[PDB]
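K.L.:
Please read through the structure below; I'll follow up with questions.
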Amino acid sequence: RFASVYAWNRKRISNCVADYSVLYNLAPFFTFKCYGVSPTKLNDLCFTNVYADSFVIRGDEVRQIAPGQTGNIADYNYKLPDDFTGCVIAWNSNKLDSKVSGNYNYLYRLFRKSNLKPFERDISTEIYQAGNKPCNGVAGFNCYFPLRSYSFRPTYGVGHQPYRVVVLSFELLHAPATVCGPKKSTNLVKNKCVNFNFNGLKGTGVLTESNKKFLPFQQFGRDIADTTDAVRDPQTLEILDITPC
Amino acid sequence: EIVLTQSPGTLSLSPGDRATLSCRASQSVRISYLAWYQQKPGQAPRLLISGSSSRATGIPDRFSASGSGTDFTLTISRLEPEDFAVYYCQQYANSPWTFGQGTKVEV
Amino acid sequence: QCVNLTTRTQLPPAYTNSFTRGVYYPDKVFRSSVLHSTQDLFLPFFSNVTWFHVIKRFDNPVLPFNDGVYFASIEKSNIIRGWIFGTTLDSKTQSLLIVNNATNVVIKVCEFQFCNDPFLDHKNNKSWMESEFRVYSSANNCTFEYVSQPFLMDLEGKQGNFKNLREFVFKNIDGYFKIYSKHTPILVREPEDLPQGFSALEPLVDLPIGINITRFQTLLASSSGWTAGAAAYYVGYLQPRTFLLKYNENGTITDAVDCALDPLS
Amino acid sequence: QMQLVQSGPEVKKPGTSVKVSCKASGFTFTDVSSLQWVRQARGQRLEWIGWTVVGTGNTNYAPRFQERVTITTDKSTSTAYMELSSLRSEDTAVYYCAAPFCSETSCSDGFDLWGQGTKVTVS
Ligand SMILES: *[C@@H]1O[C@H](CO)[C@@H](O[C@@H]2O[C@H](CO)[C@@H](O)[C@H](O)[C@H]2NC(C)=O)[C@H](O)[C@H]1NC(C)=O
Ligand SMILES: *[C@@H]1O[C@H](CO)[C@@H](O)[C@H](O)[C@H]1NC(C)=O
Ligand SMILES: *[C@@H]1O[C@H](CO)[C@@H](O)[C@H](O)[C@H]1NC(C)=O
Ligand SMILES: *[C@@H]1O[C@H](CO)[C@@H](O)[C@H](O)[C@H]1NC(C)=O
Ligand SMILES: *[C@@H]1O[C@H](CO)[C@@H](O)[C@H](O)[C@H]1NC(C)=O
């Protein structure tokens with residue numbers, strides 16, 4: 001289940017590792033486009049804070065979700081910033097959301113005083129007075145409900161079926177890093193002149209096996225003249241030794 | 001489902017004189033959501049006062065709206081010879097609407 | 001929920017000559033049988049550490065925080081619970097919470113409105129329980145949440161035989177928050193008298209929070225009035241100096257000496 | 001301009017479904033506009049059938065007109081279709097449609113616009 005457009009839900013993602021190959025390779029992702037970032041370069045960039053927005057919309061207003069658009073759903077339920085960070089993913093799901101007897105659970109805002117500020121997680125269900133004369137109590141002339149329930153049926157074709165859309169937005173190195181892409185881990189070569197990159201310690205030499213004690217309190221050895229001569233393998237606890245070629 | 005009665009039913013006043021008409025309803029006291037229309041034989045009615053205080057476009061200033069209770073009164077300063085029509089009070093209660101009986105004026 | 005306990009008896013906090021304690025491994029490296037001189041933040045040798053004894057006694061004021069704190073507690077009952085501090089605690093300022101009650105560690109950075117006399121001690125005479133846990137009135141804009149395993153813990157509360165001795169040091173560097181801890185058990189010294197010797201402190205965790213801490217408050221544990229046992233803790237303020245440090249053949253630090261105390265040094 | 005055109009007078013036989021409409025030239029039903037339909041016989045006071053809201057879709061009819069009259073307002077085509085069945089001799093009258101000047105901005109509490117009407121009779 002997804003929250004309705006007027007009251008879309010937001011989930012917070014931080015302090016975890018995100019893999020996008022499973023995101024990229026999934027078949028039913030129809031609309032997968034990004035503006036500020038490239039989809040293929042998301043596996044090697046660190047994001048300070050990631051939060052996602054989920055909702056279900058019709059097939060006609062899929063275009064209006066783009067930044068800079070104006071519409072009854074792009075201005076009265078959710079507005080995008082002019083400088084929109086991140087991107088959105090949209091697809092058609094007529095199997096689940098659509099109901100044979102009529103799915104009326106989803107609603108959207110019709111009438112409002114003005115366009116809402118971008119990134120607003122608030123909603124008001126108060127009645128709307130169309131005329132200038134004050135109105136209150138029960139709905140009357142020039143007094144109508146500002147929300148309409150979605151009409152989704154399995155018989156409805158393209159442009160009217162429900163669409164599940166997720167919005168991903170994040171900062172760019174404006175805070176201590178929380179979520180980062182996975183790092184490659186190749187095999188280990190012993191007794192050979194290689195270019196090691198142990199946990200970001202670039203260098204050159206040959207890796208051997210040493211008997212120095214590295215209590216896990218320690219992490220990284222050195223020598224008298226302050227030159228690296230011993231490292232600990234991150235994959236396995238064994239301690240290696242480094243001597244120049 | 002509103003029983004609205006307009007008085008007087010028939011009027012015979014000289015042109016240029018001041019006249020007043022009233023309409024009453026059996027529903028609750030209602031002021032600001034009652035409108036007056038004048039219609040001709042063979043011509044569609046056109047709104048003349050609505051909201052008990054506002055006017056439509058092109059409405060002459062002769063029409064005056066008064067009444068604080070259920071009674072709604074329309075006052076005309078001078079009966080110009082085109083004002084001879086039938087008057088109808090109509091409600092906006094969102095309940096079943098019912099037009100008035102009709103206030104007929106003749107020379 | 002909180003109660004204005006007041007009834008705060010006042011005793012003069014003592015000053016004790018911290019002889020040698022207050023050194024830690026300065027960085028996550030290793031070195032074998034050498035001497036290394038480094039400039040960093042440490043506790044002065046033979047410095048006057050503030051001594052607080054709490055029983056019939058209930059003392060926990062707002063200790064100022066100025067770039068590093070060395071906290072040494074000698075108790076068996078584990079009355080001291082955690083460290084909670086903001087800037088005004090008026091539901092308007094960011095606040096930080098370190099709590100380990102029974103089997104967890106909760107690490108929170110959120111908006112909080114606290115009480116005049118916050119406390120988790122007080123429930124039915126000397127039966128310890130996490131009463132008045134909700135010292136925070138509400139949360140406005142929560143920023144960071146974290147859960148981890150608790151440290152070494154002692155069950156129930158008893159008076160005397162303070163075999164366990166805990167030494168922590170907390171500091172804030174480049175926004176990150178760093179903690180170095182060491183607990184020594186079975187320490188057999190009954191009448192106070194902070195022992196000599198030498199023991200450094202390994203790092204434990206880093207917290208990426210980035211807040212400016214102007215003050216910190218400690219917390220220890222029929223909501224008014226309690227029968228608590230003896231509990232001694234000492235607070236010292238760090239400051240910059242240059243130290244010389246000796247590594248043994250295995251790599252553990254065995255001796256150190258400052259460069260500003262004695263002309264011989 | 002703000003102008004409305006209705007259909008023409010018609011004569012029909014009993015038992016035939018009747019479609020009634022009035023269109024607006026240059027005026028749209030948008031999202032806020034509503035519209036009412038009234039009837040007038042020969043020398044009789046006006047009678048109100050029903051008023052419907054184009055935006056929300058709420059339909060209100062006369063208590064005696066809950067069985068055989070259907071009014072549908074289409075914003076895309078900006079029209080009001082009425083399906084009417086069982087037209088006896090009492091339905092021989094002229095139909096009018098009234099709408100307020102209300103296009104997405106604001107409007108008063110009256111139906112200023114009015115249609116010339118369809119004179120529909122069934123023998
Ligand atoms: C901690 O940091 C905040 C934000 O930098 C400080 O808030 C400032 O408070 C002073 C009043 O003393 C105001 O004049 C500034 O405008 C505030 N900063 C901003 C960005 O508005 C806060 O004072 C700092 N804490 C301490 C103890 O200085
Ligand atoms: C203590 O009393 C003061 C003043 O009456 C009040 O502001 C404060 O909130 C009280 N604190 C508690 C914990 O009751
Ligand atoms: C500092 O501690 C010494 C004991 O080591 C004491 O004699 C002296 O009075 C203390 N300083 C102050 C200001 O109390
Ligand atoms: C500590 O936290 C864990 C995890 O939620 C919980 O199961 C446990 O009961 C907590 N201990 C307490 C509240 O004493
Ligand atoms: C413990 O103290 C609380 C707080 O007054 C009280 O509600 C509770 O009943 C006490 N426990 C027992 C067993 O009476």
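Note that the numbers count up from 1, one per residue, in the order the chain is shown.
Determination method: electron microscopy, 3.7 Å.
Keep in mind that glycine also has a Cβ here, set from the backbone N, Cα and C atoms.
Straight out of Swiss-Prot:
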{"type": "MUTAGEN", "residues": "C:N212 to Q (Swiss-Prot position 234)", "note": "Increased resistance to neutralizing antibodies"}
{"type": "VARIANT", "residues": "C:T6 to I (Swiss-Prot position 19)", "note": "In strain: Omicron/BQ.1.1, Omicron/XBB.1.5, Omicron/EG.5.1"}
{"type": "VARIANT", "residues": "C:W128 to C (Swiss-Prot position 152)", "note": "In strain: Epsilon/B.1.427/B.1.429; when coupled with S13I induces resistance to NTD antibodies by changing disulfid bond in positions 15-136 to 136-152"}
{"type": "VARIANT", "residues": "C:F133 to L (Swiss-Prot position 157)", "note": "In strain: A23.1, Omicron/BA.2.75"}
K.L.:
Take the Cβ of C:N212 (mutagenesis position) and count every other Cβ within 10 Å, whichever protein chain it belongs to.
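P.N.:
Here the count is 9.
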K.L.:
Rank the variant positions C:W128, C:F133 by the number of other Cβ atoms within 10 Å of each Cβ, and give the residue at the low end.
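P.N.:
Least crowded of the variant positions C:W128, C:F133, by Cβ count within 10 Å, is C:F133.
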K.L.:
Measuring Cα to Cα, how far is C:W128 (variant position) from C:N212 (mutagenesis position) in Å?
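P.N.:
Approximately 33 Å lies between the Cα of C:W128 (variant position) and that of C:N212 (mutagenesis position).
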K.L.:
Including all protein chains shown, what's the count of other C-beta atoms within 10 A of the C-beta of C:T6 (variant position)?
P.N.:
8
K.L.:
So which of C:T6, C:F133, C:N212, listed as recorded positions, have a Cβ under 6 Å from an atom of ligand 1?
P.N.:
C:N212
K.L.:
How big is the Cα-to-Cα gap, in Å, between C:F133 (variant position) and C:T6 (variant position)?
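P.N.:
With distance taken Cα to Cα, C:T6 (variant position) is 18 Å from C:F133 (variant position).
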K.L.:
What is the interatomic distance between the Cα atoms of C:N212 (mutagenesis position) and C:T6 (variant position), given in whole Å?
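P.N.:
Here the two Cα atoms are 29 Å apart.
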